[PDB]
Amino acid sequence: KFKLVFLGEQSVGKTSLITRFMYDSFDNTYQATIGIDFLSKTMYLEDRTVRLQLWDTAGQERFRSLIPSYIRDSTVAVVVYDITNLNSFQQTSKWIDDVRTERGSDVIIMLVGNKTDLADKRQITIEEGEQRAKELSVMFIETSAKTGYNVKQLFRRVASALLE
Ligand SMILES: Nc1nc2c(ncn2[C@@H]2O[C@H](COP(=O)(O)OP(=O)(O)O)[C@@H](O)[C@H]2O)c(=O)[nH]1
Ligand SMILES: [Mg+2]
């Protein structure tokens, strides 16, 4: 089962990463997510096809109580932060804890540093993100939904982990 849940503070880029993968497009305008939405996409990898189910969650504190149910049901948790926002990175500990609380070790977690295109506003180094992922035993990658940088690789890697 290939069910991915996207977690992270508001404005880090969860929706944009999903949209970039789904339709290979990006919108600079912000469109806050309401509740939890579901999207599906079949992708290719390792001589086969995999049906991915994506669950985009809203970071607003008022939708918080609806997330645990989705996390429990997901085989992959993509925890996203904004490389230019220190708070968003610090908050990944909250999200990862929520995931572990629901799935323990029976889950694939990918920590994502998004918005790498905003290099002149970077607050978290790539090494700091890599080390945080290593210490928490989760996977790591940096992306830019805006340019598309590493977005397909993000999904390729999580799907590969699932097939393994
Ligand atoms: N520069 C830049 N902006 C981004 C990137 N990803 C998302 N954004 C912008 O950041 C804002 C929030 O994006 P959104 O996908 O709604 O984030 P979400 O709240 O986590 O779902 C929007 O204005 C996006 O256009 C990125 O990689 N680079
Ligand atoms: Mg969103």
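Easy rule for this one: first residue shown is 1, then count along the chain.
Header lists the method as X-ray crystallography, 1.8 Å.
Cβ coordinates are placed from backbone N, Cα and C, and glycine is handled just like the others.
Sequence annotations record features per position, and here Swiss-Prot assigns GTP binding site to 11-16, 27-28, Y30, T33, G59, 114-115, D117, 144-146 based on similarity to another entry. Neighbour list (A145 (GTP binding site), Cβ cut-off 8 Å, at least 6 residues apart, same chain): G13, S16, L17, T19, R20, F26, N114, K115, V151.
What Swiss-Prot records for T15, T33, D56 is Mg(2+) binding site, and it gives experimental evidence as the kind of evidence. A simple way to gauge crowding: the CB of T33 (GTP binding site) has 17 other CB atoms within 10 angstroms, across all the protein chains here. DSSP gives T33 (GTP binding site) a coil state; it is part of no helix or strand.
Close to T15 (mutagenesis position) in the fold, though at least 6 residues off in sequence, lie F6, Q31, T33, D56, each with a CB less than 8 Å from its CB. The annotation that Swiss-Prot gives for the mutagenesis experiment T15 to N (Swiss-Prot position 27) reads: Loss of APBA1-binding. Abolishes localization of VPS13B to the Golgi.
One entry in Swiss-Prot concerns the mutagenesis experiment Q60 to L (Swiss-Prot position 72). Its note says: Interacts with APBA1. Abolishes localization of VPS13B to the Golgi. The Cβ of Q60 (mutagenesis position) lies under 8 Å from the Cβ of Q10, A32, each on the same chain and at least six residues away in sequence.
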In all the protein chains shown, the tally of other Cβ atoms within 10 Å of the Cβ of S11 (GTP binding site) is 15
What DSSP gives for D27 (GTP binding site), in three states, is coil
CB contacts under 8 angstroms to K14 (GTP binding site), restricted to the same chain and 6+ apart in sequence, sorted by sequence, are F6, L7, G8, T33, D56, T57, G59, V78, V80
Listed in sequence order, the recorded positions from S11, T15, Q60, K115 whose CB sits under 6 Å from ligand 2 are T15
Same chain, |i - j| six or more, Cβ under 8 Å of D27 (GTP binding site); the result in sequence order is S16, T19
Counting only residues outside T15, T33, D56 in the same chain, those with C-beta within 8 angstroms of the Mg(2+) site's C-beta centroid are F6, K14, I18, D37, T57, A58
